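Colleague: Structure below; questions to follow.
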Amino acid sequence: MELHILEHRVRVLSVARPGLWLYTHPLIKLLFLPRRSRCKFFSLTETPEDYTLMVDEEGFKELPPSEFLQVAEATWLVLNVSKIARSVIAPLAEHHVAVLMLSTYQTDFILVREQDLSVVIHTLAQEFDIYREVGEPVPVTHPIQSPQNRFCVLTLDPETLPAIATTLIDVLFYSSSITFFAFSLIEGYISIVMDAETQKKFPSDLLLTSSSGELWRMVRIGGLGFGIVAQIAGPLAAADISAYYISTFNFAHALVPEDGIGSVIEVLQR
Amino acid sequence: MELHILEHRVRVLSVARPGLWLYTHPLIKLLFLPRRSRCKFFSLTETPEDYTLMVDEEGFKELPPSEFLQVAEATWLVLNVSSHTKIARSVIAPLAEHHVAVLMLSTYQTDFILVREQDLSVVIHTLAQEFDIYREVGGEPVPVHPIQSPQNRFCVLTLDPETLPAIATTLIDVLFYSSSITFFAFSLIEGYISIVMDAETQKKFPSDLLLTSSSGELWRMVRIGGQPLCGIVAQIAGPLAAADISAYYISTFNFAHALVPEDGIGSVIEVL
Amino acid sequence: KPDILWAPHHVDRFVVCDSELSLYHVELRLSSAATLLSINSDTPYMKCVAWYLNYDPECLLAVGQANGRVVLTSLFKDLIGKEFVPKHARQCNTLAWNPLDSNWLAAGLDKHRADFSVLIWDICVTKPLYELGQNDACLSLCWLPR
């Protein structure tokens with residue numbers, strides 16, 4: 001009903017896989033040391049093509065430029081709705097506006113270029129009461145591939161993050177079968193997307209998820225998009241199935257429960 | 001009475017202070033992930049001038065060359081004195097008498113003497129009279145400068161390797177994200193962890209994980225020497241052995257250190 | 001690594017050492033079934049457990065903690081909660097009560113610069129009655145029965 005435009009000014013970066021070693025210091029600082037960084041919006045996706053980073057202005061100042069870093073132009077604002085495939089993503093795609101969804105364990109995030117904020121407001125003025133954050137709300141006027149990986153979505157208490165820090169560092173920096181891993185830390189909330197095989201490496205009592213197992217399957221599209229997320233959002237909105245939308249620098253992803261993988265595969269095939 | 005030449009080919013590095021962040025990934029790999037590295041001898045010593053690393057040849061391959069790194073030209077062998085006590089008057093001083101450079105690295109478990117490979121013959125010549133030289137080949141023994149006194153209090157430490165991941169975040173924060181001197185010595189040698197950090201830093205880590213002396217005894221320092229990579233040590237270890245004072249030596253690339261107990265800090269200062 | 005240790009007496013009782021101590025009675029289904037009688041979890045990071053060979057008091061476990069402190073937990077009320085502590089803290093590998101004299105508690109510790117490893121305590125914080133073995137690590141201890 002209400003589209004809150006968050007204060008964060010996210011810059012989308014891309015890190016080459018061989019170049020991850022150079023950025024291990026600031027990345028660890030942002031991941032595990034909240035007191036040593038003012039960053040409030042941090043994302044990190046481990047795709048086979050490259051490493052995708054979505055940090056705000058404060059976080060971006062800690063990443064030194066290099067030959068392994070590709071930085072997308074223009075600053076991306078954050079859209080949050082207080083399900084949404086046919087409400088916020090499909091109408092925006094109908095207006096030819098690029099979006100980069102970052103679905104977390106807490107809420108679904110939508111990223112739009114700041115140069116296209118007016119078009120986003122125009123498209124979403126008739127469906128949402130668009131708000132702008134300044135501390136308080138201010139009312140503003142391709143081929144498909146489905147890897148056989150069974151993914152799980154986890155949150156984590158920040159107090160228990162240091163306990164599993166070594167295993168997380170080993171997974172992130174020292175490592176069908178797409179080998180996908182997404183980590184986000186927005187407003188003090190942690191959302192981790194990881195394969196089932198990697199879950200066994202971690203304690204089960206510290207990771208929080210559905211108390212039924214509830215492993216999920218994944219779908220990837222694309223092949224430097226700087227709005228390919230429309231190709232999954234649109235047809236799946238017509239199918240009306242909930243899904244995590246994790247858009248990277250090159251690929252975009254759509255995580256669905258293992259029970260409904262057949263339906264989404266069938267609807268996306270046609 | 002028996003001296004062992006360990007099977008470590010140690011290269012002494014000197015990471016500049018601004019260039020730590022470039023080496024964070026291999027340093028983290030060596031410090032916190034033993035299963036991911038083949039290194040068996042690591043020693044990091046935080047000093048205000050620069051960082052000093054004592055990692056063997058197997059672990060040296062993981063450190064990428066850069067403009068912020070200075071590497072010692074020679075290869076250092078690790079000499080360890082067994083008991084089957086006071087090595088300052090029997091190892092460092094006789095080697096100084098023969099003009100051989102040493103890089104002491106004392107740990108919470110045992111004290112290590114590092115000598116150059118090119119000086120191995122002179123070491124065997126000097127230390128044969130007093131010590132029976134042994135060589136660890138194939139896992140089995142084989143027979144062959146003004147001083148300063150910073151006012152901060154230091155404490156040697158050890159950690160259970162199964163407990164290191166629990167305090168990993170604090171260790172990383174202290175190492176990479178941080179009258180009075182800043183000193184932090186870490187050494188993971190053959191599975192043994194020896195940490196020498198200031199008493200102020202001790203408050204950050206839990207008291208249950210740190211395991212030393214059962215009484216909170218704190219050490220004092222007497223940094224010395226100058227000019228990067230011996231005198232730096234003979235100039236202090238020799239006089240301290242003459243005074244017959246037990247000390248905890250930590251040599252670095254350009255400077256030498258000798259931890260002494262807080263009670264004997266004044267005596268150590270007066271001796272020099 | 002969890003360990004099972006039969007008590008020197010009370011042939012129907014045993015303690016299964018784990019992250020938390022637990023004394024069972026041979027009456028889970030052992031074969032026979034085991035009925036839990038006590039559980040002590042006040043000595044974390046235990047790495048060495050040895051029975052008190054003297055009859056009184058029964059069920060006295062010398063729990064060697066990971067910091068070198070030996071806690072005489074009772075899984076003569078003076079010998080309860082005793083906290084024998086080494087000169088310098090380090091892992092306690094092996095413990096072995098002497099059979100001829102069941103009040104000595106030989107303790108084996110890890111390496112140190114100038115601290116004795118194999119400390120022979122006195123059951124009677126304290127000081128070792130005998131301190132043998134310096135700059136080494138006593139991995140195992142076994143009193144000669146003769």
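Counting starts with 1 at the first residue shown.
Backbone N, Cα and C define each Cβ position, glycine as well.
Straight from Swiss-Prot, here's the annotation block:
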- A:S14 to A: Abolished phosphorylation by AKT1, leading to decreased interaction with RNF167 and subsequent ubiquitination (MUTAGEN)
- A:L100 to F (Swiss-Prot position 113): No effect on interaction with the GATOR2 complex (MUTAGEN)
- A:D108 to A (Swiss-Prot position 121): No effect on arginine-binding. No effect on homodimerization. Loss of interaction with the GATOR2 complex which constitutively activates the TORC1 signaling pathway (MUTAGEN)
- A:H142 to A (Swiss-Prot position 175): Decreased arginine-binding. Constitutively interacts with the GATOR2 complex (MUTAGEN)
- A:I169 to E (Swiss-Prot position 202): No effect on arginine-binding. Loss of homodimerization. Decreased interaction with the GATOR2 complex which constitutively activates the TORC1 signaling pathway (MUTAGEN)
- A:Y174 to S (Swiss-Prot position 207): No effect on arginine-binding. Loss of homodimerization. Decreased interaction with the GATOR2 complex which constitutively activates the TORC1 signaling pathway (MUTAGEN)
- A:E214 to A (Swiss-Prot position 261): No effect on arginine-binding. No effect on homodimerization. Loss of interaction with the GATOR2 complex (MUTAGEN)
- A:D240 to A (Swiss-Prot position 292): No effect on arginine-binding. No effect on homodimerization. Loss of interaction with the GATOR2 complex (MUTAGEN)
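Quick one: where do these features end up spatially?
Modeller: The 10 Å shell around the Cβ of A:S14 (mutagenesis position) contains 22 further Cβ atoms across the protein chains shown.
Sequence-distant contacts of A:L100 (mutagenesis position), defined by Cβ-Cβ distance under 8 angstroms and a gap of at least six in the same chain, are A:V12, A:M54, A:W76, A:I110, A:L111, A:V112, A:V229, A:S247.
The Cβ of A:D108 (mutagenesis position) lies under 8 Å from the Cβ of A:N80, A:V81, A:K83, A:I84, A:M101, A:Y245, each of which sits 6+ residues away along the same chain.
Secondary structure at A:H142 (mutagenesis position), taken from DSSP and collapsed to helix, strand or coil, is coil.
Less than 8 angstroms from the CB of A:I169 (mutagenesis position) sit A:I28, A:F32, each of them six or more residues away in the same chain.
For A:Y174 (mutagenesis position), applying a Cβ distance below 8 Å and a minimum sequence separation of six or more within one chain yields no residues.
Under a cutoff of 8 A between CB atoms, and with a sequence separation of 6+ in the same chain, the neighbours of A:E214 (mutagenesis position) are A:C152, A:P257, A:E258. Reduced to three states, the DSSP call for A:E214 (mutagenesis position) is coil.
Secondary structure at A:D240 (mutagenesis position), taken from DSSP and collapsed to helix, strand or coil, is coil. The local packing around A:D240 (mutagenesis position), expressed as other Cβ atoms within 10 Å of its Cβ over all shown chains, amounts to 10.
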Colleague: Just to verify a number: CA distance, A:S14 (mutagenesis position) to A:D240 (mutagenesis position), in angstrom, no decimals.
Modeller: 31
Colleague: DSSP on A:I169 (mutagenesis position), three-state: which is it?
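Modeller: In three-state terms, A:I169 (mutagenesis position) counts as helix.
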Colleague: In whole Å, how far does the CA atom of A:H142 (mutagenesis position) lie from that of A:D240 (mutagenesis position)?
Modeller: 21
Colleague: For the mutagenesis positions A:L100, A:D108, A:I169, which residues show a Cβ-Cβ distance under 8 Å to chain B?
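Modeller: Qualifying residues, whose Cβ lies under 8 Å from chain B: A:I169.
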Colleague: Taking DSSP as the reference, which of helix, strand or coil describes A:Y174 (mutagenesis position)?
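Modeller: Assignment for A:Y174 (mutagenesis position) reads coil.
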Colleague: Where does A:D108 (mutagenesis position) sit by DSSP, helix, strand or coil?
Modeller: strand
